[PDB]
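K.L.:
Take this structure first; my questions come after.
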Number of protein chains: 6
Amino acid sequence: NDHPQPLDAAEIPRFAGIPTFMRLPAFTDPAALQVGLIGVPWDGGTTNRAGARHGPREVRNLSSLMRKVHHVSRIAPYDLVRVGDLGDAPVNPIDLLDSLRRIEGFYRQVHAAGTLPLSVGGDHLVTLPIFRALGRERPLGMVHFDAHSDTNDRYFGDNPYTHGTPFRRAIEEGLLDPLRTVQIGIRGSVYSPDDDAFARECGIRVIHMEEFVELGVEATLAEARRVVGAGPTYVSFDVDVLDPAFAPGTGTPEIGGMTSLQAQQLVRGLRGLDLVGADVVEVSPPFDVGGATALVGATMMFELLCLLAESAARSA
Amino acid sequence: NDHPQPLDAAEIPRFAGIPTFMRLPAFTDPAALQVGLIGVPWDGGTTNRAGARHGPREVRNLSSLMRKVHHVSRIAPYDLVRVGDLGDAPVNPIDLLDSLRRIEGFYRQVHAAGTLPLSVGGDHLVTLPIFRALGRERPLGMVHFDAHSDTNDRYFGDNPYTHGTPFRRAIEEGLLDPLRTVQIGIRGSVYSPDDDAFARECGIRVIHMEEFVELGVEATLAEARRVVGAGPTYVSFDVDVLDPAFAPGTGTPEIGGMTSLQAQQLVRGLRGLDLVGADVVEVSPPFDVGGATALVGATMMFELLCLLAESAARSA
Amino acid sequence: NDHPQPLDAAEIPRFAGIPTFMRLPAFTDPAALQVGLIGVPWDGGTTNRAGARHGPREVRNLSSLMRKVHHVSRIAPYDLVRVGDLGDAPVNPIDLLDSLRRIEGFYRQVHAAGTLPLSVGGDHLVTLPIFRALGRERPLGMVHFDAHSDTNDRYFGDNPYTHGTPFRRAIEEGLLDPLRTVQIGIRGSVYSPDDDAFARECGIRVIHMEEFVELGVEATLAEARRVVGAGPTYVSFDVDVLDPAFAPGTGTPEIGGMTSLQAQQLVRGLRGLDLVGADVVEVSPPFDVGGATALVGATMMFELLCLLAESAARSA
Amino acid sequence: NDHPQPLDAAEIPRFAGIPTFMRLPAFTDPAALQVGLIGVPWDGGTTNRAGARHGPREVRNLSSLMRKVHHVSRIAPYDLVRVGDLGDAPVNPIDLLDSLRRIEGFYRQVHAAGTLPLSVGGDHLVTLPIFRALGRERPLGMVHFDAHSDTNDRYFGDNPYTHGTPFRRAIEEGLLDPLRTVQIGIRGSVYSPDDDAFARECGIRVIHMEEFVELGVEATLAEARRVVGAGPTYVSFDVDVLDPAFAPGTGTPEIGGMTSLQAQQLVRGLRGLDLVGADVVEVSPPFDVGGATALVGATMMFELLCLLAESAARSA
Amino acid sequence: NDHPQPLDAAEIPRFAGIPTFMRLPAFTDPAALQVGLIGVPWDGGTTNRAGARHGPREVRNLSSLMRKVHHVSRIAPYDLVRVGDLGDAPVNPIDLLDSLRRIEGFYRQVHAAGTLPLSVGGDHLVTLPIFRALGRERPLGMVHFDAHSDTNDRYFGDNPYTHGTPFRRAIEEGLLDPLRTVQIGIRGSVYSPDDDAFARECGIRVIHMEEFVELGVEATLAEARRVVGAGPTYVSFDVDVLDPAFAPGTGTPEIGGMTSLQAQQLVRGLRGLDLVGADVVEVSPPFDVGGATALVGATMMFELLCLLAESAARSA
Amino acid sequence: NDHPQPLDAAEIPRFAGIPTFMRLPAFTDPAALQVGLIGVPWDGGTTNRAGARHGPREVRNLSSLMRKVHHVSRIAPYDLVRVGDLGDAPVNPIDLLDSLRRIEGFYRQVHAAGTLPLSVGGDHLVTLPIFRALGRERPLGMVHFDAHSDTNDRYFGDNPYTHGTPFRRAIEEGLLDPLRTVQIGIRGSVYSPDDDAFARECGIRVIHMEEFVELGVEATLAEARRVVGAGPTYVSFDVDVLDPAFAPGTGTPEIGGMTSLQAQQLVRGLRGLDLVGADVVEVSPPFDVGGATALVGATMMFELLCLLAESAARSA
Ligand SMILES: NCCCCCCN
Ligand SMILES: NCCCCCCN
Ligand SMILES: NCCCCCCN
Ligand SMILES: NCCCCCCN
Ligand SMILES: NCCCCCCN
C-alpha cells in the first residue's frame, strides 16, 4: 500500500508497543500526512473540574483497542489516505494566552500543508485556536455534539477565553458561520431565563436533548445535514453530550444524555459531508473510571477518522 | 429581589465555599423558608449493604454543579419562593426508635412553619418519620419511583422498621392513602411467589418495570396522574429505580432499570400537581463511583425543587 | 419439596454465609442435581486483556443478591428442580491443551448424569470444551449474545484455540449446527472488509448491533426463535454484548452495546425452548467497577436458570 | 494425617474453588474441629463509618492467597490440628440485643465442644459476645492490638454497647481480667481530656503508639508477655492498629500507625502462650482498596492460626 | 467554653451536619477568632498533575474524624483559644494575578485582626499571597516540610509564579528570611546538575530525605529549632513530603518519603516556638484514594492547630 | 552533548508528548545506544493474578515524572552515555515457548551490539530469556529483590516455565552463578516444609525479610556486595519485594515488606559494581492504584539506569 499502517495485530499484541493514536507511526512533518491525529493537552479554559489536559495521553492508550476497518461503512481509512500521529500541539499550562498563540501557530502549519486535523482535547477552548487557523479564508459550518452551547461571553469579571466561550469568539471573529452551525444534546440547568439568546440572534440551530428525543436519530440527522448543507464543515464532539454512564470522565457532566450507540449512529450519518476537521474534547482522566471515557474518545475518534479519510481523498 | 440565592458563580467558583445544597445559605429556622432542603443521614433500617447515612453529605457536594434556572420549564426556583439548606435532621445511629422520634420532631417544626420539605436520605426508612410529620391531617397521595415496593411487614422476625417497611407502616398509621399511591419501576427477583400480596389487597397501583416499558413514558405519566388526582401528593424518588449504570451507589440494585433521562422526563411530567413534599433516597457513597449517584441525587433534587417551588408559589 | 434451597434470607442476611452460587449447597456429584451451577475459571484463550479467570468467584459473591422467585414468570427454580453449586471445572492456568482436555472430561461426567449445565466463565473459549461434551451425539443449536462472532480461524501463527475461535472449532467438529445458530449484538471495528465470510458461507444468522436496533427486541426475538426452532439449544451469553456502561468488567469492550434491560427481555423471551444448557462468560473482575459486571453476570445467570429449570422439569 | 486440608494448590489454582477460609472444607459441627475459623459479620456497634459486616466475606476471598506452612516458625497448622471453616455466627442486622444473644449462643456451642475460635469481624463489639461464651470459668487475659482502647461507657445517651465499649463491658461482667490485659498501639485525638481514666483505675496496661515507638518490638513483646503471664489468653487484633497505608479498609483510621511488618513480628512473639481464642476485627470492605485490608486480615488470621494450632496440640 | 466548639459528637454523629473544619461553626469576621481555619482552593500554579483546588473541601469532609484533645500534649485548642472556620479565600481560576491579589487581600484582613491563620491549599503557590500579607513588617522564619524546595525561578519562559517558585518569590520580596528557613524531606531527580544553587547561595538550611534519615527525628528537630530560633516562624506542610503510601493524593509525588508517624513527631516537636501561621498544602482529591490524603491533611491540620493555639494563648 | 535527551520539560510539559521511557526518543537499532530501555510485556508465566503484560505501558506513562539528574549521586545518565527506548521485545500471548525464543532473539541482538539492557516486565519469567542471551560466555552474578526466591521446579504437572521458576532454570542452564547470587526480602507462607531445598543446596545467599530487619540496610548492603564481588552482576528488582502499601499493583503480594525508601537506599549502594543489566518486574496495572506501582517501577528504573550508565561509561 505504502501508507502509514497501524502495528499489525496478527503479530504485535495490542498491549505492546509505544502508545500512539491507532498504533500508527509518529510524524513531525504535517505534509507527510493527509489526516493528522493531534493531541491538544490543554485545560487552561476550565473553571471548575479540570483534568482534560490528560485526555490525549489516555485516548492514545485506549486507541490500542481500535481495528483497521469500520464494520458498517467498510471504510479502511489507512488504505484510503495517509494517516499518522502528529504528536501534541504546544501547550503552556501556566499561560493561557501563550497556549492560544502557540496552538494557533501549530494549526496553521497543519492547515498550510493541507492536512485535515483530527484533534483530541483538552477542554472545549482548544477548538478556538483550531478555528482561528482553519477558518481564515472561508467561515466553517459545524455539527457540534455537546451538553452546552459554549457560546457564553465572560467569566469571573471579563475573561473572554474559557471552555464555555469558544464558539462565541469563533463567530465574532468570523471563523464560524452561525447559519451553518447545529448543536445537538444541550441540557442541564442554566444561568438565565432565556439562555439561547445569543444562539437565536445569530441563528444557530440548537437541538436540545429534549428535541433530540422528540425527533429521534433520523430526523435529527436530516436536520443537521440540512443546516450544514454542501459547505466546509467541522465536527466537534464533546464527550459530555453522552450520559455520565457512558462518559463519566468529564469535567461538566449533565445527566440524562446521549448513549454511545446514539452518538455512533449520528456520526456515521454524516457520511458524504465535506468534513474539514474534527475533534473529541473534554475527556478528563482524573474523573474517569477504568479508562471508560478514554475508550469512548478513541472510538469516536475512529468513527470521525473514517469520514475524514473520505473527505481527504475527495479533496485531493 | 430578596430571596436566598446560591453563591454567585461569576464570583465564587463551584469548587469553593462550604458546601450546602445548591450553594444556598444555611438556615436553622424553617419559618424563614417556603421550601426547605433537608438531609436525613440515616440507614439504621438497611438489612444488607448500608452507607446511605453518607448520602446527604455527597449530594450537597455534588449539588455544586446545579445552576439557577431549569432549561425546559424556565422555573427559577430561588426567585419564585424562598429556599434554603436546613442542615440535617438529628439522627441516632445506635437507636432506631430514638431516630424515628427525633427525625419526626424536626419535620414537625418544618410542617408547623408551613415549609414544604425536600429531603435527601438515608435509606428508604427515612420517609416514614417524614410522613408521620406530614400526613396526620389528611392522608397523602404518592408518586413513588423504586425497584422495591417497600411495603413489607416484619424482619428477623418481629422488627417493624426497615427500609423495606416504611409504606406499610405509613398505610397502617393512616398517613399514606394507598388508593392514591402509584409505584413505578418495581423489578427484581422476589422472596416468595406472591410479592404483591399487601400491595394488591389495599389497592396500590404497581407499575412494574415491565409494564413501564410496555406503556412508555407518556402513558405511565398519565396513569400516575390519574391515581394521585388533584389531591395533596408526596414524591419519593429512590435512586435504585435507575439502572446501576446511572446509579451504582445504592444498597439494593436490580439490573435493567430506568435511565436518568427517563426519570427526568417522568418527574417533569408531575408539573402542576399539589406537591406537599418529596425526597431522594438510597444514595450510598461507599458503593458510589466518582460521585455518579450523588450527582444523580443532586439533579433529581433540583428537578423536584422546581415543582415544589411552583406549589409553594400557588399557596402564597 | 426436599430440593436443595438457598440460605433462608429471612433468617440469615445476604452478606453472611459462604459464597456459593445463589447461596445454595455445594455438591461434588452431578447426579444429585438436575441443573448444575459450574464455574470455569479459565482465560488462557485471551490475547489482550485477561482476568476472566476470576469471573466465577466474583459472580459467586454477587449472586448473594439474587432471590428465589422470578418476578415476571413466577418460576421458583429450586422448587421446580434440583439445583446446586457444582464447584469449578478443573483448570490449568499454564497449559491450554491440558485445560481443554480436563474441562471436557468434567463436562462429560455432568452430561452422563443427565445434569443440565449452567456455566460461568472464564473467557469465551470455555464454551468449546463444554460443547465437545454436550454435542457428541447430536449437534446443538445456539442463541449467542456477543459483541464478537468468535468464529475466527488462527491467531499469532497457527494457534487454533483462543476466545475468538470456539464456534468456528465447534462447527468444524460437528458439535454446533450453524443453520441453527443465531448471533445477536455483533459490533465494533474489524480486521477485514469481509468479516462475516465464514458465517455467511456456513449459514449462521448474524444480527449485528445495527440490525438489532432496526429490528427491535420483539422482532429480534421472533427471528432468534425462528432460527433455533424446536431442536436442542444452548444459550451462550457474553457480557461484552452489553454496553460497557452496564458491563465494564470485560476484556474486549465495544461501545454502543445492549442494555441490561434488553438482555433480560431477550433472554426471558426464550421461554419454552428445549434448552440443554447455558453459560455466562467474559466477566473480568480486574476491570470491573464495584462488582457491577459480576452482578450483571449473577442476574443473567438467574434468568437462564429459570428457563433451564423449566426444561429439566419437562423431561420427567 | 487424616486432618482437613486446603485444596491442593499444585493441582487447583488459587483463583479457583468455593471461597472458604484458607480454602478449607466447610463444617457445621464444632466438635469436628480443634480450631474453628468463624465469621462474625456484624457492625451494629458502629457509630460512624460502617461496612465491617462484609469483612468475613472479603477475608474468606483473599485468604485464597495463604499457603500451608509458616516460613519462620515452620508451623504447619493443618498438620498439627484439625482446622475448618465453621461458617458465620448468626447475626441480626436490625436488632443489636438479639445479635448479642445469638452470637453468644453460637459461641457457647463452640466452647462446649473444646473448639478454639479464630474469628473475623465484624466491628469490635463482636468480641464481647465471644468473651461472654469463653470467659465463664476463669476471666481471660488479652493481648489487644488497636488504635483505640474500646473501654468507653455510654454513647448517644445511655447505650452501653458499641464497638468502643466491648472491653469495659467484659471487665464489668468479670469475663476479662484487667490485670492481665495489655493494649498496644493506642493513638489519635480524644474527646475526654482524661480518656484513659477507666484503664488506669482497674490497671489495664496501655502501651500507646508513642510508647511502642520508644520501646521497640522486642521490649514491647517482653512487656506484653509479662502482663498476660502463663494464664489463658485471647488475642484481639484490630486492623486499625495498622497505619492506614497498610489498612485503609477500616471504619475509624488514625494515622501514624503500626506497619504490617511490626504486627507480624508482635504476633509471632506470642508463641508459647496459652491462647484460647483470637480474632481479627474491623476489616471494612466498603472503604478498602483492592482488598488490601482483607489480605492483611487473612494474613494476620494465618499468623494467629499457627499459634492457636500449637496451643490446641499442647492440650491434646 | 464560650469559645466556639466542635459539634458535640455525644449528640450529633460525625457523618452529619454541613461539614466545616473540625466541625466548628462558620465565621465571616476574623476579629471573632484567635486562630482562623482557612481554605485556599487554588491550583493555577500547577504545571502538571492538578486538582488541589478541591483540597479544602475534602479536608473539611475528613476533619469530621478529629476529636477535641490532643492525646499526647493534652492541648485542647478550643478551650485554650477561639477557633473557627473562616471559609475559603476568594479565588479566580482563570486569572492567576487576580487570585494572588484577592487571596492576599483576604489574609490582610486576617492579619490586621491579630488572627493566626491555619490554611489548607491548594498547591504550594498559595503560601505566597499568605507570606505577602504576614511578612511585610518583619520577614518570617520557616519550618518547611516538602519533597521540593519550591525555590525555582521561572517556568515555560518567564512565568514567575508556580507551585515550585513561591519561596523564591518570598525571599526576593523580603517576606522570608532565608537564614531562618529550614527545609525537610527534599528528594527526587532534579532538572539540573546543581540544584540547591539558590538555596545554598542565600543560606537556607536544606535537610534532604537522606540527611533526615541519617540524623533521625530528634536531631533533625534540634537542627530545625536552631535555624528558626526564638523569632516568628511559619510552618508550611506539603503532604508530598510523605511517601505516596501515606499520601497518594498529591500532584508531584516522589517515592521513598517520610511516614505519617514521623511527620506527627516532627510537628509535635515544634511545641513552644513562636508560630504565627501554618498551612497544609498539595492535597489533590482527583488523585486521592478513599480520602486518605484528605485525612492526613486534616490530622496534620489538627497537629498544627494545637501549637498555634498555645502561641495565640501566650500572646493574649 | 550529542546524546539522546528526554523531551525538554522547560518547553514541553510532562503530560504531553508520546509516552516513551523517560520521554526519550524511540530507537529500533540497539547499536545506537549504550543503555537500552526495553519493555517485555509478558505474563504467560503467571499462575494466579495476571496483568503484568500491561506493566511496560504504564511504567512508560509514569516515567514522565522522572527528571534528568540524580539528586544524591549527581549522575546525569543521558549526558554520560547514549540511552533510549528500544520498544517492546516481541511476545506471543498464546505461545509460551515462542515468546521464550523470540524474546531471547531480541536480547541476543541487544547483547551483540554491546548494549546494556534495562528492562520492564512482564512477570518474573521475563528474566530467563534475558539471561539466556546475556549469560552464555560466563555466568552472571545477581542482586535480586523479591518476596519469592523464584527457584521452584515444575507447576501443574511438569511445566518448567512460570514466574516462580526462572532462576532454577537459569542456574540449571549455567547462566546464573548461584554462589554469586544474593536474594533480599523473601517472605510469606510456603506450600510445603521444603520448598527452600534447592536454594540452600546450591548456596544462593537468601536474606529473608526477617534477616534483612535484623541486619539493617547497611549490613544487608555489605553482605550483598560481598556475595557478588567484582564479577559481572545483574540486578533483578521485583516490585513485590516492597510492602503492598508501596506496591499494590502486583500479582503475588506478601504483607510485611520493604519500603520504597529502603529499596532506594539498597539500589543506590550498588554503585561501582560491574552491572551488565537490570530489570524491574511484576508491575501489574489491573491491580495498581492510581498508578502507584507504575511510578515505583519508573523510579526504580531511573535508580538502576544511573548505575548502568556508569558501567557503560567505564567500559567505553
Ligand atoms: N462507556 C464505555 C467506555 C468503555 C469502558 C470499558 C472499560 N472496561
Ligand atoms: N450518572 C450520574 C452522574 C455521574 C457523572 C460523574 C462524573 N464525575
Ligand atoms: N496492606 C496491603 C495488603 C495487600 C494489597 C495488595 C493488592 N490486593
Ligand atoms: N530520594 C527519593 C527520591 C524519590 C524520587 C521520585 C520518585 N517518584
Ligand atoms: N493515610 C491516611 C488515610 C486513611 C484512609 C482510611 C479510609 N479513608
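Here chain D follows Swiss-Prot for its numbers: 3-318, in order, are the residues you see.
This deposition comes from X-ray crystallography, 2.5 Å.
Including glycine, each Cβ sits where the backbone N, Cα and C put it.
The Mn(2+) 1 binding site annotation in Swiss-Prot covers D:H126, D:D148, D:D152. Sequence annotations record features per position, and here Swiss-Prot assigns Mn(2+) 2 binding site to D:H150, D:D240, D:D242. Annotation of the mutagenesis experiment D:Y157 to M in Swiss-Prot: Reduces substrate affinity 10-fold and catalytic efficiency 3-fold.
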K.L.:
Quick one: of the recorded positions D:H150, D:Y157, D:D240, D:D242, which has its CA closest to the CA of D:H126 (Mn(2+) 1 binding site)?
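P.N.:
If we rank D:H150, D:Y157, D:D240, D:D242 by Cα distance to D:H126 (Mn(2+) 1 binding site), first place goes to D:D240.
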K.L.:
Apart from D:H150, D:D240, D:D242, which residues in this chain have a Cβ no more than 8 Å from the mean position of the Cβ atoms of those residues at the Mn(2+) 2 site?
P.N.:
D:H126, D:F147, D:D148, D:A149, D:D152, D:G187, D:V241, D:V243, D:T252, D:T254, D:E256, D:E284
K.L.:
Residues near the Mn(2+) 1 site, D:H126, D:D148, D:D152 excluded, by Cβ within 8 Å of the Cβ center?
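P.N.:
So the additional residues around the site are D:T129, D:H146, D:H150, D:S151, D:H165, D:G166, D:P168, D:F169, D:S238, D:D240, D:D242, D:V283, D:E284.
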K.L.:
Where does D:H126 (Mn(2+) 1 binding site) sit in DSSP terms: helix, strand, or coil?
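P.N.:
Where D:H126 (Mn(2+) 1 binding site) sits, the three-state DSSP reduction gives helix.
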K.L.:
For D:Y157 (mutagenesis position) and D:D148 (Mn(2+) 1 binding site), what Cα-Cα distance in Å is obtained after rounding to a whole number?
P.N.:
19
K.L.:
Just to be sure I understand the packing, how many Cβ atoms besides its own are within 10 Å of the Cβ of D:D148 (Mn(2+) 1 binding site)?
P.N.:
23
K.L.:
Of these binding-site residues, D:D148, D:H150, D:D240, which are close to chain B by the rule of a Cβ under 8 Å away?
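P.N.:
Listed in sequence order, the binding-site residues near chain B come to none.
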K.L.:
Within a 10 Å radius of its Cβ, which of these binding-site residues (D:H126, D:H150) has the fewest neighbouring Cβ atoms?
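P.N.:
Result for the binding-site residues D:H126, D:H150: minimum number of other Cβ atoms within 10 Å at D:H150.
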K.L.:
Could you list the residues of the same chain, at least six apart in sequence, whose Cβ is under 8 A from the Cβ of D:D240 (Mn(2+) 2 binding site)?
P.N.:
D:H126, D:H146, D:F147, D:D148, D:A149, D:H150, D:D152, D:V283, D:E284
K.L.:
Which chain-mates of D:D242 (Mn(2+) 2 binding site) that are at least 6 residues away have a CB under 8 A from its CB, listed by sequence?
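P.N.:
Long-range Cβ contacts: D:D148, D:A149, D:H150, D:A249, D:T252, D:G253, D:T254, D:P255, D:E256, D:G259, D:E284.
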K.L.:
Can you count the other CB atoms that lie within 10 A of the CB of D:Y157 (mutagenesis position)?
P.N.:
22
K.L.:
Using DSSP and collapsing to three states, where does D:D242 (Mn(2+) 2 binding site) fall: helix, strand or coil?
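P.N.:
Looking at the DSSP assignment, D:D242 (Mn(2+) 2 binding site) belongs to a helix.
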K.L.:
For D:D148 (Mn(2+) 1 binding site), which DSSP three-state class applies?
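P.N.:
It is coil.
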K.L.:
If you run the three-state DSSP split on D:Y157 (mutagenesis position), which class comes out?
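P.N.:
DSSP assigns D:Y157 (mutagenesis position) to strand.
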K.L.:
Which number gives the other C-beta atoms within 10 angstroms of the C-beta of D:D152 (Mn(2+) 1 binding site), all protein chains shown included?
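P.N.:
There are 27 such Cβ atoms around D:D152 (Mn(2+) 1 binding site).
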